[PDB]
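Presented below is the structure to which this report refers.
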Amino acid sequence: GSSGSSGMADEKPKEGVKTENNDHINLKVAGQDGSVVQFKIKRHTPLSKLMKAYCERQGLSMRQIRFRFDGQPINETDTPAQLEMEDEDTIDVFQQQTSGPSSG
(Lines of atoms letter the chains of each structure in order from A and count residues from 1; the text may use other names and numbers.)
(Lines give C-alpha, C1' and ligand atoms only; values in the text may rest on other atoms or scores of the structure.)
Protein backbone atom coordinates (compact mmCIF):
# COMPACT_ATOMS: atom_id res chain seq x y z
CA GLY A 1 0.00 0.00 0.00
CA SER A 2 2.74 2.45 -0.96
CA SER A 3 3.62 2.49 2.74
CA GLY A 4 6.92 3.44 4.35
CA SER A 5 8.68 4.93 7.37
CA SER A 6 12.03 5.63 9.04
CA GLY A 7 13.50 6.17 12.49
CA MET A 8 17.20 5.80 13.22
CA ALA A 9 16.69 7.35 16.66
CA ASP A 10 20.35 7.17 17.69
CA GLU A 11 22.77 10.09 17.98
CA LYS A 12 25.65 7.91 19.19
CA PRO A 13 24.64 8.09 22.88
CA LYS A 14 27.91 7.13 24.57
CA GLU A 15 30.80 8.53 26.61
CA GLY A 16 34.50 7.91 27.21
CA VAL A 17 37.17 8.01 29.90
CA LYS A 18 40.83 9.06 29.96
CA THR A 19 43.73 9.38 32.40
CA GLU A 20 45.53 12.48 33.66
CA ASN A 21 48.94 12.35 31.99
CA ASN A 22 50.95 14.35 29.45
CA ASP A 23 51.59 11.17 27.45
CA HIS A 24 49.12 11.91 24.65
CA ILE A 25 48.99 13.99 21.46
CA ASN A 26 46.32 16.43 20.30
CA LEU A 27 45.35 16.89 16.65
CA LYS A 28 43.31 19.79 15.26
CA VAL A 29 40.73 18.59 12.73
CA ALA A 30 39.55 21.10 10.13
CA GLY A 31 36.21 20.84 8.37
CA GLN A 32 33.68 23.51 9.33
CA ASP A 33 33.76 27.02 7.87
CA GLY A 34 35.31 28.24 11.11
CA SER A 35 35.33 25.44 13.67
CA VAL A 36 38.20 23.20 14.77
CA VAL A 37 37.74 19.95 16.70
CA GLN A 38 40.58 18.68 18.89
CA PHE A 39 41.22 15.07 19.89
CA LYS A 40 43.44 13.60 22.60
CA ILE A 41 44.62 10.04 21.93
CA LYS A 42 47.61 7.77 22.50
CA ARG A 43 50.56 7.26 20.14
CA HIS A 44 49.81 3.53 20.20
CA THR A 45 46.08 3.82 19.50
CA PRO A 46 44.18 3.42 16.21
CA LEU A 47 42.54 6.61 14.95
CA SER A 48 39.46 4.39 14.76
CA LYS A 49 38.28 5.75 18.11
CA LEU A 50 39.28 9.30 17.20
CA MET A 51 37.40 9.29 13.89
CA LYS A 52 34.31 7.61 15.32
CA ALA A 53 34.13 10.35 17.95
CA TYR A 54 34.52 12.97 15.22
CA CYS A 55 31.31 11.65 13.67
CA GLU A 56 29.09 11.36 16.74
CA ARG A 57 30.12 14.91 17.63
CA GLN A 58 28.66 16.27 14.39
CA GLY A 59 26.26 13.36 14.07
CA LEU A 60 27.74 12.47 10.69
CA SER A 61 28.80 9.18 9.11
CA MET A 62 32.37 7.93 8.69
CA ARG A 63 31.58 7.25 5.03
CA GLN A 64 29.99 10.63 4.34
CA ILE A 65 33.17 12.25 5.66
CA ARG A 66 36.83 11.44 5.06
CA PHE A 67 40.07 11.75 7.03
CA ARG A 68 43.59 12.62 5.88
CA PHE A 69 47.06 13.38 7.23
CA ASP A 70 49.62 15.50 5.38
CA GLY A 71 47.58 15.07 2.20
CA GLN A 72 47.30 11.29 2.43
CA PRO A 73 44.45 8.81 2.99
CA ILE A 74 44.49 7.48 6.55
CA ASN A 75 42.76 4.32 7.78
CA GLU A 76 41.21 3.95 11.23
CA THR A 77 43.42 0.86 11.51
CA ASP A 78 46.59 2.94 11.15
CA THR A 79 48.03 4.58 14.27
CA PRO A 80 49.24 8.13 15.00
CA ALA A 81 52.68 6.70 15.75
CA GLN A 82 53.08 5.13 12.31
CA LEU A 83 52.52 8.45 10.54
CA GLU A 84 54.83 10.14 13.05
CA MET A 85 51.96 12.30 14.31
CA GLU A 86 53.69 14.99 16.36
CA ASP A 87 52.13 17.06 19.15
CA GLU A 88 49.75 19.89 18.27
CA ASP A 89 49.25 18.48 14.77
CA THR A 90 46.35 19.00 12.37
CA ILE A 91 44.08 16.49 10.65
CA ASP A 92 42.41 16.80 7.25
CA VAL A 93 38.66 16.24 6.97
CA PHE A 94 35.77 17.37 4.78
CA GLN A 95 32.51 18.28 6.52
CA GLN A 96 29.68 18.21 3.98
CA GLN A 97 26.35 19.92 4.68
CA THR A 98 23.75 17.14 4.65
CA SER A 99 20.70 17.85 6.80
CA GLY A 100 18.69 14.90 8.10
CA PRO A 101 14.93 14.26 8.06
CA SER A 102 14.87 12.55 11.45
CA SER A 103 15.94 14.20 14.71
CA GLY A 104 17.72 12.83 17.76
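Along the chain as shown, residues are numbered 1 onward.
Each residue, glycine too, has its Cβ placed from N, Cα and C.
Taken straight from Swiss-Prot:
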- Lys18 to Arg (Swiss-Prot position 11): Abolishes the formation of poly(SUMO) chains (MUTAGEN)
- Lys40 to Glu (Swiss-Prot position 33): Significantly impairs sumoylation of MTA1 (MUTAGEN)
- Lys42 to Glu (Swiss-Prot position 35): Significantly impairs sumoylation of MTA1 (MUTAGEN)
- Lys49 to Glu (Swiss-Prot position 42): Significantly impairs sumoylation of MTA1 (MUTAGEN)
Inset, instruction - Quick one: give me the count of other CB atoms within 10 A of the CB of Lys42 (mutagenesis position). - result: 16
Legend entry - Distance from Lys49 (mutagenesis position) back to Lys40 (mutagenesis position), taken between C-alpha atoms, in Å: 10
Inset, instruction - In whole Å, note down how far the CA of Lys42 (mutagenesis position) lies from the CA of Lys18 (mutagenesis position). - result: 10
Inset, instruction - In whole Å, note down how far the CA of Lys42 (mutagenesis position) lies from the CA of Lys49 (mutagenesis position). - result: 11
Legend entry - Packing count at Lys18 (mutagenesis position) (other Cβ atoms within 10 Å of its Cβ): 9
Inset, instruction - Select the most exposed residue of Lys40, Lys49, where exposure means the fewest other Cβ atoms within 10 Å, treating these as the mutagenesis positions. - result: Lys40
Legend entry - DSSP-derived structure type at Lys42 (mutagenesis position), helix or strand or else coil: coil
Inset, instruction - Please classify the secondary structure at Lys18 (mutagenesis position) using three-state DSSP. - result: coil
